[PDB]
Amino acid sequence: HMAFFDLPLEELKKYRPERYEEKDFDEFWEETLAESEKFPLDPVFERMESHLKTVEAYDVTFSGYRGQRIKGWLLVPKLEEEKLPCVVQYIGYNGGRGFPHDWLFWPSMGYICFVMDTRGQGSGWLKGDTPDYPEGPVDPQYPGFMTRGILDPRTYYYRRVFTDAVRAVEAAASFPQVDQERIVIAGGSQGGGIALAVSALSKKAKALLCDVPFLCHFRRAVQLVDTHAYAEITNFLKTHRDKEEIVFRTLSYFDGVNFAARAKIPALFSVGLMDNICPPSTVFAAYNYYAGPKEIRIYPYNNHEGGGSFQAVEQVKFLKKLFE
Amino acid sequence: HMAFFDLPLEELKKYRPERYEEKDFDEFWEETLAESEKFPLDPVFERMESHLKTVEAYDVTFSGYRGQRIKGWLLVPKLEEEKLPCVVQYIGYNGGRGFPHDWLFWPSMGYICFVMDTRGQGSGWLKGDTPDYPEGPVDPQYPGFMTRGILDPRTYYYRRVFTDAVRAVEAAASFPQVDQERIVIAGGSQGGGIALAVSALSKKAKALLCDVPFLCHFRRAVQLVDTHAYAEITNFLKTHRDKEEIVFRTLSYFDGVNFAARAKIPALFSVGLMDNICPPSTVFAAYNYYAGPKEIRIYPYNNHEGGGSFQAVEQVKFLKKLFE
Amino acid sequence: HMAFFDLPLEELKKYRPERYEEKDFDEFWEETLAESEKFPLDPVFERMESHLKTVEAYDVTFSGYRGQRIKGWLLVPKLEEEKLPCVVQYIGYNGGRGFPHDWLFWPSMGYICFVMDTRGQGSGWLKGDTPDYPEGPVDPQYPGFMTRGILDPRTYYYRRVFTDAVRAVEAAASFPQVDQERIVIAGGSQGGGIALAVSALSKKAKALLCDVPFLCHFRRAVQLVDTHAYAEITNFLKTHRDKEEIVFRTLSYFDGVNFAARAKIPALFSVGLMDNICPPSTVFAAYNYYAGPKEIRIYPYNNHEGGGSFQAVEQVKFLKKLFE
Amino acid sequence: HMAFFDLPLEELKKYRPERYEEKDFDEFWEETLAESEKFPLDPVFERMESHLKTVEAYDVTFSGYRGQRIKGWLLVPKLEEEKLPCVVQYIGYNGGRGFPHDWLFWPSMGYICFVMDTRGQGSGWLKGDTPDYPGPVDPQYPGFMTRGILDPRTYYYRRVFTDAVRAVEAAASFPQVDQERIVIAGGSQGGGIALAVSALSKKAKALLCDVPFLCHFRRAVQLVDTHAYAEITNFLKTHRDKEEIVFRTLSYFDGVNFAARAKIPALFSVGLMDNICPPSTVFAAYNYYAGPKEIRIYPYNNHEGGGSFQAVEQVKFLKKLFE
Amino acid sequence: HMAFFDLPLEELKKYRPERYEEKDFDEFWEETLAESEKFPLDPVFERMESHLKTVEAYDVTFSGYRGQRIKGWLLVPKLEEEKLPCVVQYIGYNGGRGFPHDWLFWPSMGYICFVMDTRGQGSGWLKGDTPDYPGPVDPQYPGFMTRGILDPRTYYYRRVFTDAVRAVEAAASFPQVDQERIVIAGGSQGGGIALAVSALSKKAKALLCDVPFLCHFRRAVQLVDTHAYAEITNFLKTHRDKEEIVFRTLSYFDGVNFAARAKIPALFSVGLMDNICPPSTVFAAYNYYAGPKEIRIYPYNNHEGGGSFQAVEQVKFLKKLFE
Amino acid sequence: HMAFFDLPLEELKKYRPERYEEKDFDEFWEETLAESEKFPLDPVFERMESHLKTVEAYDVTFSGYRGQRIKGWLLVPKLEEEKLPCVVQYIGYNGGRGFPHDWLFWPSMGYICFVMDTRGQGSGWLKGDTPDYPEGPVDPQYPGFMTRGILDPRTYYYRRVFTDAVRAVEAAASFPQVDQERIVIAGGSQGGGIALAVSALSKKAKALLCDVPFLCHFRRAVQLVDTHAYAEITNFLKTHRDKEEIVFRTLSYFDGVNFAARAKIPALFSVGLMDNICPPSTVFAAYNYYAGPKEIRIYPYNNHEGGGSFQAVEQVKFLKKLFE
């Protein structure tokens, strides 16, 4: 009966709520990253036979969380350029790296594209080839990835994904043709959440493209969203009624809002005001706290599609100006 | 509640219902095509500023039904070969030509891609720029395009679309770099039904790619599909109960099954056995009557997405073999 | 899920959001009507062979927008009196004039009933016989009537409907048995939106019955209504992201709230507090701006059905009191 | 999700499933009717102060099942002819007699109209004014379909059908009604009631039976998981020991069994996409209907059936009949 | 579409809306209870052939509203003790007493359990064996919420609540039952009934009231558009002239008005995402409740509430209470 | 929407479809169980202070798949008898062992009840305490447990669950009050499928109670079930369109139909004819191949609840007659 709505826009634009994060947030990520950096990155780019004619495609492997071997694609447009800018692409929920030809946009716009495959997913809308590896026993969980290892940040699924994602930018920077002054991190929804994390943790990203981000402002999310991936957390709490405080404590280490406050690189965001998967309150919480130079494209009538192909042109224009 | 099912695969493969067409079907089409040929084609290819680097994008204009000026895109991949193969791409229901960057797949595979905008639509999932023109009065209709002018094949919406589509192949052929002998016609859903009509009506098409085709086997479509575009016809009939014979007479001139019976060019079909928008029994009816060399890729667990990216690979492989 | 709610009643009674119209609102309508008044009304009544026994039914034809010939029914109850009061009845979305026996209420209560057919609709719940005529090209649109010609008030569908509707009152006035001092204009939903326009624009209407009106407070309507006809507008904007400003500019010329502010005749309104098709805030916006003498029947537990048969009795008592 | 469908039309036309009734079917209805006939009909027609002008409206009270007083409307078109034909009108599920102006069709077409109000319902889409009277009111699923279902003697439709038979007798007592030109009419529940009356009353000259409910219960519960028929299923989901008894009871009220007994001319209608009153259930009754018959088939309509188009067909059917 | 939400917890904790009851609320309940006290209780505990081994099961019958015979179960755990505490269990909407094995929790915790069957229901999720007995059964919407709603004297929950008060007396009459530790319990409709009993019974020692239904009817119909509260709204949708009567009738059965008068210790529970019994309705009742009281709040649960976590909470609550 | 239906009862009673299994089905299970038997069972029963007064409750730990430590409850009713019969209870999808008081039925009927916790689940409707331990990498999967490790039977999740279940009987049997001639294995839905496997694989089970069983006749299940856990398989196949043969090859090793053919102990089955989660054709396929002495209770009008409390009485009666 009731159509979805959130704070009106004048309120979203001022929405800077009290952040929740433990005092050891930076230390958790420092130690996480240091432990994973002990295993050699060992990036492998295997040229592959392909029907593509305008783009050269590579099969990628590199070491992410605790040396575990993560797949990707590297798509190189055939241009007369000794160096090229690069977009590192992160993938939406239940997706995976698919085929090289699923990622033609950035190469077609003259960018090398590094597509990071997502550990353990790749079965919902686009196939994937990378397994997850638990940090110990695989605890009781609700179906999906949002509650996997949620009783402890050290065991949580996104600790491993975010580490992979940081390592992904280092791997892309190792490709000789990549212009290390123009490496972009990009993503929509889950991709956007991952990218926000990478924007805070990476030593190599120079700009962020963050669309309709997921993994932002969890306590407000579960209040508004009864479908889709945020509802996995609620469903877990319905059964583990004694685990509320622990669950939100775990999630605080992974929250896009806490990452946005640490991020320094320039960013383009987008938000759909009728998006009931990633509510605009959650998106604006992150955007407003984002500490680098930033703009946001606001799509008042769109749901989780956001700006779609209009936003893609905005991203191209944004980056051309940033890097000219 | 009950999962969508159609006839079993064993039966689908032999499904060949009794066709129905009026005596003047070919004359209706000859006459329509001859009248539109009286206006100069006047194909215009104006290079526009996409931001594409691997492709050059032309804003296309050409004369379709009764000299009405139709929009499109022509995407040329950056390769030297003086005569390149070409895919003429027709668009799904409620879509339009969008941006040039929405159609990068065929260009990236080495093919010039001619994307035809769909008159009067372009407002549902991808934007469009081409108006429709009625013959005269815009008769009472149900919301949508399926019942626009349905009381007479002469006034019927798809008369105009299908004529535009045939003319589109002539426009693609006029581009200097297009190889006249390697022009493919392609589409999914509405695009599939248009391509199927064109496969019978054009003398310039060399091969057909027809995915999960719409506009096929109307009588059975409406018995199975209570949502999406086929339901428009049913809803018109629920009110205009006196018009059953007239409505189905009109639709017989635009039925993919009837065009398939006349089509002689090599084709690759795809079908999803759980497709409840374009039921496998309507697709198989068209496919089993298709008079040219033919194969069909069957996706037994997919809905209207059909083969998705797997099917695109199958199309590339199919055309490479055919052109050797 | 969340059950439908809008502003509470104490807030609804006081709701007068800031109006938006262009500086040429009045001139647009003066020139519209003056252009159509150049064509003779030519009201034509023809007695129908009917099975009806308590009513004389006539087929109606009259000149509406730019002389286009609009169908109607005139139902005269077989009574003593020399002159009778008259109800001009406008029809809901996807309806049409149907059969004479579809409109028995008002004749049975002793009122001549003029039923205006709705151009180009008549295919959803009750048949119609009147075509629409576009100005020129039929622009890209979303399925339905809400976005037909929406990029320009001069081309917008409701320009033609509202003009038809003003001309309908003249047509009714030309039946000699009609008491011109007691011409009422009535409708529900789309009918109520049409009637609201006519209450501002007609010189012959003596009273308004406006039930659960549609075409009111468009900005708020699209926030609250994601099903049904208001969401046609939203779906159009989701795709045509560059046209927001233009779309709402056009709709301002047709919004009941703006007409209500100009209307002087006595009116009875009705509203359902749980109506999620025509939200009570949109109805109250128009009611509260209505500048003639006015009452409103409020139905707290009804959805879009409103007061139904109870409300029909209320209208009978209201008009009787008004005219005594 | 799979879209609703039933048997194809070529099979629906040939669908004559094996009937099931108890051996005391006719005895049950004879005793029921005789028992209720022992109380006086005592029809009361009270002219109302109405806003209507083309129609004289009467508040009706008459004795139905076991002397119980049942409301109604009598609507009389203001015409010359001294004796007028009459349509007895029965109402859809969760409806009631509503207002006089809700029933203008038949008077407008020159027929006196008797609207029988429906005991205990009158709260879903149109209001009613007549209560039910049960005995103990056994455990039931919400609604009217399982009210007293463990015994035909206590079953809710025993009382409705008896009211409906008596309604025809009440209509025939009105002076301006031509007692030899009375018709029985109904849609959905109304159609199921009228089909009972077609078998049980000797007074009606014809049956108008649209998208009839209360037909072929066994089949109806296989196909209908929402709406009134599902009440029966839900009752059986819980009372897993009462299957035989529930269906035994329903056989006394099944339109298929009444159809087999009915001799008067009939115009039926069916929607081939009706998921409320499925076409297999309607055709089962239509195919056993023993009198002269025809069915208007609406292949794309759901439960609305032929709507106004069917109303026209009814006017022409009765016009030819009463010439 | 959108996720369910009510007032945030901070506001819920001080939500005390202005109560509405008629001047004669207490008088209405005294007459009701006195009229029913003129019939003998006549509790019958017939020992059953049961497969149970840790529990002795009785088939119960007692006199509820106006001497009408209400069914029940009594479950006695086999323990070395002569006087045992008791839980009088009331049942959720469309349920009934089912089998004795459906109610093993309280006996397994050492309590005698008196399960009261719910008149005229027992057909939706668990079978029942007890009929309702109304007079005329007025037009109503399908279900129990609008049965006899035009007069508190005829309203269905007059008879259920009287039954429920009388059930406590029947439990107390069982010789093993320790009369100083009689607890009244239920969830949803059960909790609504138990809350009435907490005001009307002189025999109850403690209240267990989970996710209570029958609370704050005005706001309930504003938030709840499916399930039992929506029966009222649908009745009102059609009976547009009866809004005032309907809500006047309802004020006599509203747990908010009972809570205001209840004195015995209570444990409530609430689901903050409960769209069937919204937390605003539950807290209105909790906040007005005049006895010593605690509430378990489950922020992420819907109508299931605390489920098995809550059962634990209850056992501890009563252990600490009776020690 | 079509109400759920399957084959009529006359057909269900004779439904014995052609079985599919690999030639190494027995060898796979023998090797699986032999490897897990190398680890000490080490069944731990800890008296666990509950408020239960008619029942003694024990916290249970035992070695399941590859020595992994599985939780459970042991509920012993306080009776005088020195030996008691035992029901080993397995749990439905997304459940876990919960609290001891969630399982009072069988103890109340004088049976010791051994409730096995379900590895990695315990988060949907009843909480669990036991983690899963993967066979190395956790492959790309669809959310849930149905496709966890589905590309190889050695890695498939239900390999570990079934092994655990077999060992559970060994654990229950080890308890001194348990009469080893009266060890029953029982479950509904997922529990019923687990029990079915255990009836073929346990050498200590004396009787099977098998209600509305899941994990049966996977091919047919996915043709009929589009929501709930069977649809996890379908969604995985929608994306992994090259894995169809491998997926079903893997599932044949865990299919209740194949275990049923090998099970010798007396069984009581139950089935709901309108069960759209575990369709009656899938259940009858298992029952019709079941090789021990067997009966089935058929509930024509029930959905997934089956016989509910009615069936629980049938079970008690069945076991009483069985054990003399």
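Heads up, residue numbers simply count up from 1 along the chain you see.
Looking at the header, which is where the method is noted, we find X-ray crystallography, 2.1 Å.
The backbone N, Cα and C atoms fix where each Cβ goes, and this holds for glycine too.
Quoted from Swiss-Prot for the published mutagenesis F:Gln89 to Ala (Swiss-Prot position 88): Minimal change in catalytic efficiency toward acetate substrates. The substrate binding site feature in Swiss-Prot is assigned to F:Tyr93; the stated evidence is similarity to another entry. F:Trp103 to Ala (Swiss-Prot position 102) appears in Swiss-Prot as a mutagenesis experiment; the accompanying note says: Minimal change in catalytic efficiency toward the acetate substrates. F:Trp106 to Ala (Swiss-Prot position 105) appears in Swiss-Prot as a mutagenesis experiment; the accompanying note says: Minimal change in catalytic efficiency toward the acetate substrates. Experimental mutagenesis at this site is recorded by Swiss-Prot as F:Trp125 to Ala (Swiss-Prot position 124), annotated: Minimal change in catalytic efficiency toward the acetate substrates. Annotation of the published mutagenesis F:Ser189 to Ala (Swiss-Prot position 188) in Swiss-Prot: Activity abolished towards fluoroscein diacetoxymethyl ether; the original residue is retained in the structure shown. Annotated paraoxon binding site per Swiss-Prot: F:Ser189, in sequence order. The active site, nucleophile annotation in Swiss-Prot covers F:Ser189 and rests on experimental evidence. Taken from Swiss-Prot, the feature active site, charge relay system applies to F:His304 (among others).
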| note | Nearest by Cα to F:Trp125 (mutagenesis position), of the recorded positions F:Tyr93, F:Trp103, F:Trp106, is F:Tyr93
| field | Subset of F:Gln89, F:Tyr93, F:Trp103, F:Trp125, F:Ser189 (recorded positions) with C-beta under 8 Å from chain A | value | F:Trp125
| request: List the same-chain residues at least 6 positions away in sequence whose Cβ sits under 8 Å from the Cβ of F:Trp103 (mutagenesis position), in sequence order, or say none. | output: F:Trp73, F:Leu75, F:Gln89, F:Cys113, F:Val115
| field | Spatial neighbour of F:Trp106 (mutagenesis position) that is closest, considering only the recorded positions F:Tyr93, F:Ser189, F:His304 and their CA atoms | value | F:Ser189
| query | Cα-Cα separation of F:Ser189 (mutagenesis position) and F:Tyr93 (substrate binding site), in Å? | reply | 8
| query | Expressed to the nearest Å, what is the distance separating F:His304 (active site, charge relay system) and the residue listed as 'substrate binding site' at their Cα atoms? | reply | 13
| query | Which is it, of F:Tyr93, F:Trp106, F:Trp125: the one of these recorded positions whose Cβ has the most other Cβ atoms within 10 Å? | reply | F:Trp106
| request: Would you count the other CB atoms within 10 A of the CB of F:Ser189 (mutagenesis position), including those on all shown protein chains? | output: 24
| field | Three-class DSSP secondary structure - F:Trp125 (mutagenesis position) | value | coil
| Looking at the recorded positions F:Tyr93, F:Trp106, F:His304, which ones have a CB within reach of chain D, meaning under 8 Å Cβ to CB? | none
| message | Return the count of C-beta atoms lying within 10 angstroms of the C-beta of F:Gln89 (mutagenesis position), excluding that atom itself. | response | 28
| query | Around F:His304 (active site, charge relay system), how many other C-beta atoms are within 10 angstroms of its C-beta? | reply | 18
